[PDB]
Amino acid sequence: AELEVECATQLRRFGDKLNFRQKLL
Amino acid sequence: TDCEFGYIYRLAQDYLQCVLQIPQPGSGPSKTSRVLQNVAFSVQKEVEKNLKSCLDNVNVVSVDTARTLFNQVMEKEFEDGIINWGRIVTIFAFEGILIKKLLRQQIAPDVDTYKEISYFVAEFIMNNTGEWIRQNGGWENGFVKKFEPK
């Protein structure tokens, strides 16, 4: 399906944006 | 006393109760849970609006559909072998999105469903990120230190 991919891809990008964004050691 | 299924299940359950706005005493949520409920909800709100059209095209009519959908989505999201706190946060966000759809679309309304959601959420987190979480300070020395108020 493209819905599970569309979901996973968007969650992934948000996840990564939130991660590098938080601390910045 | 952390990094175990029970602890993660309690986190996942706390977040669902918060999303659903049902009160859970027991002397209150842990500091970890409080920090998580705050940041996860922030991600849920943004992901919901960006993923709105796509989600209208799936009917979360049962706990089994929720589980399957969750597993399929989580598998694609983590298929690259990368794990980080940002990504782990999104697991809860998506958990929140799922319970909301299930509350509105579940054919046989069950008032314990959020216990079964919390279960397979913790199950996925355990089997796929448990080792990474441990090596990175767990919830109180990893997640909390990173996401608590400055």
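In chain A, numbers come from Swiss-Prot; the residues present are 19-43, in order.
The backbone N, Cα and C atoms fix where each Cβ goes, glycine too.
These come from Swiss-Prot:
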{"type": "MUTAGEN", "residues": "A:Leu29 to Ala", "note": "Reduced interaction with BAX"}
{"type": "MUTAGEN", "residues": "A:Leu29 to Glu", "note": "Loss of interaction with MCL1 and of increased MCL1 degradation; when associated with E-32 and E-32"}
{"type": "MUTAGEN", "residues": "A:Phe32 to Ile", "note": "Alters specificity of protein interaction and enhances pro-apoptotic activity; when associated with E-35"}
{"type": "MUTAGEN", "residues": "A:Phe32 to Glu", "note": "Loss of interaction with MCL1 and of increased MCL1 degradation; when associated with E-29 and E-36"}
{"type": "MUTAGEN", "residues": "A:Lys35 to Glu", "note": "Alters specificity of protein interaction and enhances pro-apoptotic activity; when associated with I-32"}
{"type": "MUTAGEN", "residues": "A:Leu36 to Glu", "note": "Loss of interaction with MCL1 and of increased MCL1 degradation; when associated with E-29 and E-32"}
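The Cβ of A:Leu36 (mutagenesis position) lies under 8 Å from the Cβ of no residue that is in the same chain and 6 or more residues away along the sequence. Applying an 8 A CB threshold to same-chain residues 6 or more apart, the list for A:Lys35 (mutagenesis position) is empty. For the recorded site, A:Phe32 (mutagenesis position), the DSSP three-state label reads helix. Local packing around the Cβ, expressed as the count of other Cβ atoms within 10 angstroms, is greatest for A:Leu29 among the mutagenesis positions A:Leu29, A:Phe32.
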